[PDB]
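Below you'll find the structure, written out as structure tokens, and then a few comments.
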Amino acid sequence: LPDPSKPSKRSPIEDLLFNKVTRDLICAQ
Amino acid sequence: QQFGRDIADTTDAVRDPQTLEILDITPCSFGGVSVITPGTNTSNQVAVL
């Protein structure tokens, strides 16, 4: 279930999923 | 070292030959222009992104 306290309002599992999946490269390109 | 290069092969920095001070080089402002149109049938007003 969504977590109201955290700003993203994501679920804890969703936050772990987002943490796990990941001149800068973007700037040069 | 005279002229720097980034992770790519572009030149992002150069040493001033005369004042031996380092200058970051950034290509001048650029980008894509997108035109939001409601349709020429509706109106000729546009928005620009």
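Chain B is numbered as in Swiss-Prot; the shown residues are, in order, 563-611.
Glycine residues also receive a Cβ, built from the backbone N, Cα and C atoms like all the rest.
According to DSSP, B:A570 (variant position) sits in a coil region rather than a helix or strand. Cβ-based neighbour count (10 Å, all protein chains) for B:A570 (variant position) stands at 12. For the natural variant B:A570 to D, the note given in Swiss-Prot is In strain: Alpha/B.1.1.7.
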